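Trainee: Dropping a structure here in structure tokens format, bear with me for questions.
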Amino acid sequence: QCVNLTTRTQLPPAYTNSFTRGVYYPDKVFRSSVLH
Amino acid sequence: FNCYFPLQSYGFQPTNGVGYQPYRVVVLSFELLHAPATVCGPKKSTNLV
Amino acid sequence: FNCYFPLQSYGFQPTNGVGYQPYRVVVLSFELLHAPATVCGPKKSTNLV
Amino acid sequence: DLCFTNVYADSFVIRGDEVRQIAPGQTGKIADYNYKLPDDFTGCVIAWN
């Protein structure tokens, strides 16, 4: 709803730095001993 | 300025030409993608060696 | 049960459409082979030297 | 001004809408089963109503 929680403590939008995350399988093409 | 009603009806009359008669069209869209193609035909599976 | 005689006659009636009238088609198959070409046009024949 | 070995004049009648089916390498009702005009046809095709 349009009512904000009273327990919500207003703080700045903290952030971090992802090192190497965000990797997945882009396709189902199998390979071996190569860097596609 | 060329924005007339584009939806128009087909003329399927009994006295029209062969090129104007109705034709029930079926388009079977086949494709072979990188994903595992599990859909196949009625082929009997055999052994392997 | 869908085994009708496929041989059917053309209806060349005076009440049919333009696309159903009889059209006499004549297909002359021209070709030049190793055999002596006897079918030519109205070209004047000349002697040899 | 050209000579040829032999010329076979295939004389037959067809309907108006069937004229588009009779051609070199063309398919159709009469083209596939009755009069198959080959793709290497290097002759002439004449039609007359």
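Chain C is numbered as in Swiss-Prot, which gives 486-534 for the residues shown.
Cβ atoms are placed via backbone N, Cα and C, with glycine included.
Quick paste of what Swiss-Prot says about this protein:
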- C:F486 to P: In strain: Omicron/XBB.1.5, Omicron/EG.5.1 (VARIANT)
- C:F486 to V: In strain: Omicron/BA.4, Omicron/BA.5, Omicron/BQ.1.1 (VARIANT)
- C:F490 to L: Increased resistance to neutralizing antibodies and human covalescent sera neutralization (MUTAGEN)
- C:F490 to S: In strain: Lambda/C.37, Omicron/BQ.1.1, Omicron/XBB.1.5, Omicron/EG.5.1 (VARIANT)
- C:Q493 to Y: Reduced host ACE2-binding affinity in vitro (MUTAGEN)
- C:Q493 to R: In strain: Omicron/BA.1, Omicron/BA.2, Omicron/BA.2.12.1 (VARIANT)
- C:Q493 to N: Reduced host ACE2-binding affinity in vitro (MUTAGEN)
- C:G496 to S: In strain: Omicron/BA.1 (VARIANT)
- C:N501 to Y: In strain: Alpha/B.1.1.7, Beta/B.1.351, Gamma/P.1, Theta/P.3, Mu/B.1.621, 19B/501Y, Omicron/BA.1, Omicron/BA.2, Omicron/BA.2.12.1, Omicron/BA.2.75, Omicron/BA.4, Omicron/BA.5, Omicron/BQ.1.1, Omicron/XBB.1.5, Omicron/EG.5.1; May enhance affinity to human ACE2 receptor (VARIANT)
- C:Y505 to H: In strain: Omicron/BA.1, Omicron/BA.2, Omicron/BA.2.12.1, Omicron/BA.2.75, Omicron/BA.4, Omicron/BA.5, Omicron/BQ.1.1, Omicron/XBB.1.5, Omicron/EG.5.1 (VARIANT)
- C:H519 to P: Increased resistance to human covalescent sera neutralization (MUTAGEN)
Trainee: Let me check the 10 A CB neighbour count of C:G496 (variant position). How many other CB atoms are there?
Mentor: 10
Trainee: Would you count the other C-beta atoms found within 10 angstroms of the C-beta of C:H519 (mutagenesis position) for me?
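Mentor: I get 6 for this one.
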Trainee: For C:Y505 (variant position), find which of the recorded positions C:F486, C:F490, C:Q493, C:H519 come within 10 Å, Cα to Cα.
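Mentor: Candidates kept after distance check: none.
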Trainee: Which of these variant positions, C:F486, C:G496, C:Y505, are close to chain D by Cβ (under 8 Å)?
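Mentor: Contact set vs D: C:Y505.
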Trainee: So which one is it: of the recorded positions C:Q493, C:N501, which has the fewest other Cβ atoms within 10 Å?
Mentor: C:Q493
Trainee: Whose Cβ, among the recorded positions C:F490, C:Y505, has more other Cβ atoms within 10 Å than any of the rest?
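Mentor: Per the Cβ count within 10 Å, the most buried is C:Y505.
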Trainee: Measuring Cα to Cα, how many angstrom lie between C:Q493 (mutagenesis position) and C:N501 (variant position)?
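Mentor: Their Cα atoms are separated by 17 Å.
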Trainee: Using Cα coordinates, what distance in whole Å links C:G496 (variant position) and C:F490 (mutagenesis position)?
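Mentor: On Cα coordinates alone, these residues lie 17 Å apart.
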Trainee: Round to a whole number and give the Cα-to-Cα distance in Å for the pair C:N501 (variant position) and C:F490 (mutagenesis position).
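Mentor: Checking the Cα atoms of C:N501 (variant position) and C:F490 (mutagenesis position) gives a distance of 23 Å.
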Trainee: Between the Cα atoms of C:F486 (variant position) and C:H519 (mutagenesis position), find the distance and write it as a whole number of Å.
Mentor: 52
Trainee: Mind giving me a neighbour count for C:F486 (variant position)? Other Cβ atoms within 10 Å of its Cβ, every protein chain shown.
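Mentor: Other Cβ atoms found within 10 Å: 3.
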Trainee: Distance check, please: Cα of C:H519 (mutagenesis position) against Cα of C:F490 (mutagenesis position), rounded to an integer number of angstrom.
Mentor: 43
